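Undergrad: Here it is, the structure, as structure tokens.
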Amino acid sequence: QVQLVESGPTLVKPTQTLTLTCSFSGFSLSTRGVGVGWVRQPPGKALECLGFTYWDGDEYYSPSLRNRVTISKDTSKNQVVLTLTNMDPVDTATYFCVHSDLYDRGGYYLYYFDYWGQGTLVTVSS
Amino acid sequence: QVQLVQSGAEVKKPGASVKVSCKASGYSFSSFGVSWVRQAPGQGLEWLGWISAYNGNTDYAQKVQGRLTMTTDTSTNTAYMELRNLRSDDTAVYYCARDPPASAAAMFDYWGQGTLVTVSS
Amino acid sequence: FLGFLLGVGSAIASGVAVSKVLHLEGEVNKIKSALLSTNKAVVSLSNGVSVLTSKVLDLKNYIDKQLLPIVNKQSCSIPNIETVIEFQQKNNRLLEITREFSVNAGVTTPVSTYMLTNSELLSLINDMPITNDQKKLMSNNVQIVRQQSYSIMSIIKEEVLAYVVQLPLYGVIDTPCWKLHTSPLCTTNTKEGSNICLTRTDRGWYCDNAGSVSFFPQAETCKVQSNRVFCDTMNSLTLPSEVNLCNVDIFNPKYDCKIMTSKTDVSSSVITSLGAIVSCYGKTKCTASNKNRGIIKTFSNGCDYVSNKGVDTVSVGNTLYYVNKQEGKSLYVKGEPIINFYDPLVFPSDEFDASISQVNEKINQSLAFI
Amino acid sequence: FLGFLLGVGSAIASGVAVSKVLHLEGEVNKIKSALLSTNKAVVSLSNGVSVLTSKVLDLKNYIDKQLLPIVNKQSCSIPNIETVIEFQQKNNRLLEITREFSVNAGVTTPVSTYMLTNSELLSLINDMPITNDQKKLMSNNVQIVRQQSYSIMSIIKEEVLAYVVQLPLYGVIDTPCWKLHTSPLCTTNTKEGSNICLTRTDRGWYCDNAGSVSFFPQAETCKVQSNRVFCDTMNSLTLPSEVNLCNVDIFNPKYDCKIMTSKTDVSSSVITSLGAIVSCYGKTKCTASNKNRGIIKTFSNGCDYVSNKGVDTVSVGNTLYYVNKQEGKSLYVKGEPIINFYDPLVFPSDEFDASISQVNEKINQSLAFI
Amino acid sequence: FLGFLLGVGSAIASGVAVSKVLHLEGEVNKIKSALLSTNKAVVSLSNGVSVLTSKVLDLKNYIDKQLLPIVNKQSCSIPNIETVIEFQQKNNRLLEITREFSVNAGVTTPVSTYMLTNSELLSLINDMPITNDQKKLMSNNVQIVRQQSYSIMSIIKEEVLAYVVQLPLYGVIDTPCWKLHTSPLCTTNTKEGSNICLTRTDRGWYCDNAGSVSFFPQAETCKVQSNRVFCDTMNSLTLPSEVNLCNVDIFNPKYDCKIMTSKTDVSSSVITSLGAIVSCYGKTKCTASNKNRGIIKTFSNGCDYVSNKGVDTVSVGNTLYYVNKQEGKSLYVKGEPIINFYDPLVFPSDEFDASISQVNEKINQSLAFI
Amino acid sequence: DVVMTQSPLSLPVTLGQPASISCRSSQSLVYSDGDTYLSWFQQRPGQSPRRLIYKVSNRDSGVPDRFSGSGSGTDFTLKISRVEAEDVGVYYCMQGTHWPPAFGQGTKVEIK
Amino acid sequence: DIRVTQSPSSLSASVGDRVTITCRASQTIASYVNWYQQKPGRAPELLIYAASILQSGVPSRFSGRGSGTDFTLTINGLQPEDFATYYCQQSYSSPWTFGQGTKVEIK
Amino acid sequence: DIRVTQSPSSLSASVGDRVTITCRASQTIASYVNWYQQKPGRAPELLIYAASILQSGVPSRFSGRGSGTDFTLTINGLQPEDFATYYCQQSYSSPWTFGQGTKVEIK
Amino acid sequence: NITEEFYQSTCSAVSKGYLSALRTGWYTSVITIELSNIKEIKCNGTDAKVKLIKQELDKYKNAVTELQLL
Amino acid sequence: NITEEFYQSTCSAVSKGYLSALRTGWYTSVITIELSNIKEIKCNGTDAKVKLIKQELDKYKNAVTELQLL
Amino acid sequence: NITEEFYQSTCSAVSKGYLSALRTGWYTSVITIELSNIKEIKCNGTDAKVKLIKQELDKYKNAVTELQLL
């Protein structure tokens, strides 16, 4: 079965660099359609995507912060690495590792978010 | 020479179900079909149902419909006929007669030696 | 436009392959022996193929029963006129069969009623060893089965005439299909000769097939009955599923969408399934109208679309196109046309079959030359 | 050659639009009620269209009067053979109608005699609400009316069979027309691979329409009976009146004449209406001859034209073309061929659809690169 | 692919030329005078042509002998039903003649049985002033004679109905012929968009003719009956005998072989006469199989060929092609594909009709620009 | 559906004499593809049946030439030229033209 | 960017009622909308796969419809566990933006 | 280069026998093979035009067959004057190489 | 009278003097054929002309059924 | 006997061994059908066979008139 | 239900909602027509119906011979 567990620090001093490691099992990143990324949710606010790694090596980010968020993937080590620098108090959010699959048929190319990890809380505090 | 070797005699209780096998030898079974016919003692011969080993089409006599189901296993060159919910008057010998693989004129060229299925109290 | 990318497959290859086997010495005897007791039997030929053989007309029995006592004697008894007219009625089918074979040199398409009547076609199409859904599709749409079938003259010898009918097999059912229509997208500046145009060349049908998209570049060949699209995989391309991405982002990097370019800004209209695309350019006057209310819309220069609701005819210049009054919901997606993003001084307008990647790399090479 | 510039208009759109309306619930009752007292009446349908409806065959009356007393009884009275043969003649038209519909998948073209007889076609073609000149033209040339018409299956229910015939409407009469024929013009130097060619791609019919010129790029589609040119505006382009300037000055700045270029100097001939254009190149031997006098002319290398007077056949290489023996005056305009003005070192010979302006600007860009 | 290089010759030019002469006053009288004693005589017309003229049906004699005593009187004697059915049988040929002429507007092709029965066609074949070998070829293959023939309505006046049938003349017999099949040859690197392709555009039939090679670019038009290739020189090119050198050295300097280029590496198959060419590219799975043994071969990326021995079907992607089962020996010439010799950074992939010399000089010009 | 009546319910025979069996039909057996399909089978006591006549007046392979069929349309008759010890049994006529195929009453032949 | 906002922000309903959440896009898009239901203190779950097709593994009571600017999610047969926040996601063009969500509340 | 060598180098035969000289190429070529017969102290003479077609002006007894890798020359009805050396030439690609030849000998 | 002119400068020839008959629009007419409501024929006579009538009615009914399939 | 060769170097295959039947020229023959000079039928009988003859002659005359229109 | 969408950005429209009926393979069936072995007709009667039978048999034999030519 698909499993998606996040692990990393929960308290990080501001202006430094925060990193997250997502461990996954039951699926291969190189399988067609499979992609993994990150969706964060500030408390009392809406969700927002950060960036996605795809099976064929494509990569993009949200243009509002694309110069600040970078994700590297390691299929051999079965790990997904998320990096983000210049920690702002507004960045305090619950970061969810997310699995993705594409609706191939019917003429669509729709990347939905079917399996969601439990999510970890990161608090920017002094 | 082509012969149709059938199963042996069976004795069962009323209300149960039978399976009668009619093994075919000497020809490509997928190119033809088998029609089962009932022959009660002291009675004429009645056509029960046609099944083709080529396309799997089925046809049944109106008096027998619903209770009758045939399955053909061409990988073993043997065709089975299953009769569920036997009644008292179904004590008979069951003959298998070869037929064309499509809806066309009946042949009945080769006949099996028979299978005496008797149901008694 | 992409019809030149197909491979040249011989459609009658299976029928002529079966026909060649029947020419071999002894095969007609096997056909007669297998069909001796029944009207339909599967015959195993020398090639190892097993083909269902059916007998559709026996004029030998009619002649040998009724005409031999009459015309094969010296003192001919006078036949009744009913026998004469019955003989013409029975022999008319064979006369039309031979006439069609004479005109078409033994390969006829579509399969006419004389090649195979509809009752015999339905019986034979039910007798195929196929799934029940395929049989239902074939039985409900026998006319397209006729339109996609060939009848091949095979042999005439040993009192046996044989021709091999070649029915289609529809191996794909109920996968989603969509048709892509395309019109020239051009600039709208007032100067006559500065206009540049762009037309997607991948117009035609698309249908899902086993994790890939079967692209049919010739839309006119594919038949459409109501909601169902009857196509042929022989004249089709196989494409990756990234081909769907062209309809939402033509500049996507996963699949280069195919376009052609020119500078001939002609005012033309493309009648779609549920509307009309009109591309009015230059000094041409283009309008869409209702049959009762008169003119209801006037198109400005550029690419524009009108729904089939209310509109009954559309006029572009001196030619009038009628729109399809099919029921269905139509959507207009607002967006900036892609032709405005190109520099007119370096736009390559000499491509008959190109792609977005080819045009982009040619523009980059032209800028590198500068 | 410019057939790819047309817009894809559905010809049967009007007929299938009328057919779809007849499928709506209650419209068949209106068709039956309006034709209840007369053979021909205009009906008001749900869509708001008003279509003339006509009854061309009533087998129901024949059957219910003559055959029901015979076959709908237990003690059948023996019918005469005249009744049987009369049934065959009357029912034969419906048999051919159904056969054509089954073979053609519900849309037939051209309209055969069984779809509409010539007398009924003339009656319906006079009964249109159109001008008298249109009626005179359309009645005098009914064969091209048949070839430009469709018969669409619409409904069969409630003892009523209906199909919508779709006759053409000739909205333009007696404007002058002219056909442009083109042959490749090539250099004549002895070296095999240094030759360059130029062919005007705008060959086809032209006809005036309300201050513009309708260009028909597919000449084979347009029918010609005597002096009259029957064309279809649906597969035509609309062009400004400057298109006539190409025939007197191909280098005019008002309208860029369309040409294609290559380097394959092949010897070919184009049979015109009143002559023949022969373009003999390389080592090919080309001659024009009289059927009685033998060879009367030998063509040197280049583009040459031979009149219809005296000449009956023309031979170019191993291919023999027969010239049209239509009566008419032919004129030869002497002039320097335009291909000699181009520099062979910079001539762009890779265009399938270009113009004089495109070739000139490409030559200018190539000179700027140097 | 080279179908656009043909010259536009009017096929019906000879028939309409003979037809126009018959319209003149006095010519029909001369036709009646020449056939006054015999069924077939050569008539010298105003143009000076001498054409064999034949009479195939005389309904005038039948009517004037049998119908005039019956229907041309007040007290009509009751005719027998045999007379009525014989009238129908005799007049049916004219009814189908008029129906075909009305549908086709006086020019019908191919010549049907109603235009000319096979007995009359064979008689007219034997009565031509031609060599015995030509007569034997024409008589043994009358079907292609029908498909390469036109029937042109000429006159109906002075109780005479005349139409000019236009039979082919096969002036070339038993010269060797060969068909060139072509499939796209492309690179096989794993990157999707770096692939380049090359396809020889000169596919089609070739036949020797008087020291030159008649190249027929449209293979579908040429008919094939057994070992004989029936072609038309009207839609043919004349080429030097150096065209044979392309099939053993495509880089020869005597004749530049014609190719097209692109970057759309599509998986396609070309069913040849005795085998199949499969060009499997990208991630497509292509296999050749036996109808009994299942999959027997799997094709790697590139250009590959499979013989028809053992193989009965071939599958490329989702498209299935059947191979021809003709008997004959097939050869495989191993060699390095020519596409590997080109530099991918400078390969010109925008040509729809080019040659090896054009591609080489374009590569040289691109290297000179660097 | 169709029903056949096999008229000679009993067959008392003398050795060397011929015997005829007829079975009428309620409809014409001419199929649209024009052959009449009625077949005759022989069943030995305690043995499997075997086809003798496959179409009217047509003799099956391996069957001796003594058995011969006759008739057309709706009246069919099987004629045995000579009766022997190996001909004792019951005979069935069967029509293949219409669904369902039907069989006769199973008339028995007994040597006197 | 193509922003999506949901008009009903804090709608309240009881068991047995019908709830329709409307998500509106800034411009016309054909489908390419996803619906996620997030329980408090838990990760969200996919419910609507695309416009008018259900995701596998969720109760059949949920149903979707919508094309163009306005998309509506129809819930039939509300349960006490259905108290959660529903989000609509736009994906027709990058970047993928999420709506503010509908904080459904039970009476 | 496409090398051609002949397997029988010094075959011997008598009058009335059949002689078949086999010439094998390094790779597959279709026809484009020529056969020359060289008498001792005399110039060679062309006998075989291409595979299975004869040169005009030579005795009809000679016949050829073969395509692909192996080409064979069939000689029927040997004469005393036929004592000579036969050579195989390939012409499918430049340069044109000649085989080592078959020194036929008479008994 | 048709006149034709050849231009040596452009290797093209125009044939002028023709008159147009261009189709600009469509006229749609509904053509009706009334069909009989025969359900089934109950005749059982063996006369040859009755058989001919039955055959003609059978092919007529098959044609009607085939049009209904369309 | 047809022999086919495949060239891996150019991905093309030649099928050689055929014999030509190329049409080089045309032969034109004039076919004549003699038609009757019937002006009009004056028969007024009500017999069914006379009606059949009149119908066949009427479609014959319509065919002649249509060819005269052409 | 068929829905159609127009894209102004690419001047193209997709009509989706259709169901496929793609032909992937071929099924070959052998159809036989049994022909009579008539050699020649020896009747010499002058009756009109016998002449009609002879004419129809002659065109039937011509059709058989023509198929043999093919």
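Heads up, chain C uses Swiss-Prot numbers, so what you see runs 137-506.
The backbone N, Cα and C atoms fix where each Cβ goes, and this holds for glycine too.
Sharing the record's features from Swiss-Prot:
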{"type": "MUTAGEN", "residues": "C:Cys212 to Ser", "note": "No effect on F1 and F2 structure and glycosylation"}
{"type": "VARIANT", "residues": "C:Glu218 to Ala", "note": "In strain: Cold-passage attenuated"}
{"type": "MUTAGEN", "residues": "C:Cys313 to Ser", "note": "Impairs translation or folding of the F protein"}
{"type": "MUTAGEN", "residues": "C:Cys322 to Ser", "note": "Impairs translation or folding of the F protein"}
{"type": "MUTAGEN", "residues": "C:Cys333 to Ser", "note": "Impairs translation or folding of the F protein"}
{"type": "MUTAGEN", "residues": "C:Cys382 to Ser", "note": "No effect on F1 and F2 structure and glycosylation"}
{"type": "MUTAGEN", "residues": "C:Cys422 to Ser", "note": "No effect on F1 and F2 structure and glycosylation"}
Undergrad: Name, in the order they occur in the sequence, the residues of the same chain whose CB lies under 8 A from the CB of C:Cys212 (mutagenesis position) and which sit 6 or more residues away.
TA: C:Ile206
Undergrad: Give me the Cα-Cα distance between C:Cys333 (mutagenesis position) and C:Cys422 (mutagenesis position), rounded to a whole Å.
TA: 18
Undergrad: Given a 10 Å Cβ-Cβ cut-off, pick out the one of the mutagenesis positions C:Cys313, C:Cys333, C:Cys382, C:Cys422 that has the most other Cβ atoms nearby.
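TA: In terms of Cβ crowding, the pick is C:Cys313.
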Undergrad: Out of C:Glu218, C:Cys313, C:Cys322, C:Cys422, the recorded positions in the record, which is closest to C:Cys382 (mutagenesis position) when you go by Cα distance?
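TA: For C:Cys382 (mutagenesis position), the closest Cα among C:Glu218, C:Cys313, C:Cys322, C:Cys422 is found at C:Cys313.
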Undergrad: Which recorded positions (C:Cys212, C:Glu218, C:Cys313, C:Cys322, C:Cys333, C:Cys422) come close to chain K, taking a Cβ gap under 8 Å as close?
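TA: Listed recorded positions passing the 8 Å Cβ cut to K: C:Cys212, C:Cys313.
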Undergrad: Which residues of the same chain, at least 6 positions away in sequence, have a Cβ lying under 8 Å from the Cβ of C:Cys322 (mutagenesis position)?
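TA: Listed in sequence order: C:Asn331, C:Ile332, C:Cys333, C:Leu334, C:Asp401, C:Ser415, C:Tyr417, C:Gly438, C:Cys439, C:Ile475.
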Undergrad: In whole Å, note down how far the CA of C:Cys313 (mutagenesis position) lies from the CA of C:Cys422 (mutagenesis position).
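TA: Rounded to the nearest whole number, the Cα-Cα distance is 32 Å.
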Undergrad: Chain I sits near which of the recorded positions C:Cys212, C:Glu218, C:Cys313, C:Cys333, C:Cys422, counting only a Cβ gap under 8 Å?
TA: C:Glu218
Undergrad: Rounded to a whole angstrom, what is the C-alpha distance between C:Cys313 (mutagenesis position) and C:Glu218 (variant position)?
TA: 55
Undergrad: So how many other Cβ atoms are close to C:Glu218 (variant position), meaning within 10 Å of its Cβ?
TA: 15
Undergrad: DSSP secondary structure for C:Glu218 (variant position), reduced to helix/strand/coil, please.
TA: helix
